[PDB]
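Participant: Submitted below is the structure of interest, expressed as structure tokens.
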Amino acid sequence: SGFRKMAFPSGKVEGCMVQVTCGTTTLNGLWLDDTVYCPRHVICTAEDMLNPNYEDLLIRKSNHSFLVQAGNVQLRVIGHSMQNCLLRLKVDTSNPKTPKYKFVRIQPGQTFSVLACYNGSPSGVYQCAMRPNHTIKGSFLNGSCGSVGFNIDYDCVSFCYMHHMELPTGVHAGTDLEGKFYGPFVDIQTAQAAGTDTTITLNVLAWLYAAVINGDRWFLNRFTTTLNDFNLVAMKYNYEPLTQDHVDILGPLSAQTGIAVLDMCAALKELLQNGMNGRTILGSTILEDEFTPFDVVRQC
Ligand SMILES: *C(=O)[C@H](Cc1cnc[nH]1)NC[C@@H]1C[C@H]2CCCC[C@@H]2CN1C(=O)CCNc1ccccc1
């Protein structure tokens, strides 16, 4: 019993973290086989950042402009190239701790584990959701660029996020491991806004199932609804529409608890319309939207 934010074990990813320095900037990189990936902004000076022409900045650099350190071992840079908003540095040593891995582009609403690193050194691990507005609500400080987000399936690490920046609102923006930003952002030091966020309805419902699996039942009722009248109320409270595909995804949880999806939906409508009246669900007064159905099943 019990239900916690739970990250994947981070060892496989820890063995890939290195330190990358260019001039006086030090930030993290990811060392897979004979390649190190890091934010290309590592090459910018204070002035360059404002309005960088990265192709111009990079052609001016050479292999010895980059220092890569793996623990206290220097790795020799023998090649460099641009990979959208990442640099790809080729090193003379293949990482012997390279796990089975792939690069995935995470979708809105999906979760991943973040390994926050400073100076090439892992510092903490936590779960985050890709927000509908293509930001993550992380916890990152200066020096954390290059920190990665990942999931694990069996043996295989699926890297999905590399951290670039914090927006003014205090949320975070970064790239996939092909170097393409999530969302409308650019790697310039200018104020950028994200779109208006919305709540991840599928995840809220999953969490409500988790609550029931853990014995929190007060918010259940016998009121029911159709998918359409649920959606009308969702829209009013800035919740994502719920689709039949989403309903289907909740099938196993629904079968496990004996609570039909639309009946839980009726439970959520009531929670949205009248609040909680001083009570908690899994210890929270907030409707939690960063556990997916999969995170619920895997844990409960
Ligand atoms: C990187 O580690 C940091 C991540 C962070 C900070 N708080 C939470 N996460 N982001 C660095 C930040 C943003 C990027 C955006 C793209 C262009 C470069 C820009 C550099 N950033 C700075 O804060 C720069 C601060 N001054 C500075 C000047 C010269 C060289 C390095 C840094």
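Using Swiss-Prot numbers, chain A covers 3241-3540, in order.
Determined via X-ray crystallography, 1.5 Å.
Cβ from N, Cα, C; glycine included.
The feature active site, for 3CL-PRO activity is assigned by Swiss-Prot to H3281, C3385, with sequence analysis given as support. Annotation of the natural variant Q3429 to P in Swiss-Prot: In strain: Isolate BJ02. Where Swiss-Prot documents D3488 to E as a natural variant, the accompanying text is: In strain: Isolate BJ04.
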Participant: Return only the integer: C-alpha distance in Å from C3385 (active site, for 3CL-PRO activity) to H3281 (active site, for 3CL-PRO activity).
Facilitator: 9
Participant: Whole-number Å distance between the CA of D3488 (variant position) and the CA of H3281 (active site, for 3CL-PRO activity)?
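Facilitator: Pair distance, Cα basis, whole Å: 42 Å.
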Participant: Cα distance, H3281 (active site, for 3CL-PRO activity) to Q3429 (variant position), nearest Å?
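Facilitator: Cα-Cα, rounded: 10 Å.
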Participant: How many other Cβ atoms are found within 10 Å of the Cβ atom of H3281 (active site, for 3CL-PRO activity), counting all protein chains shown?
Facilitator: 23
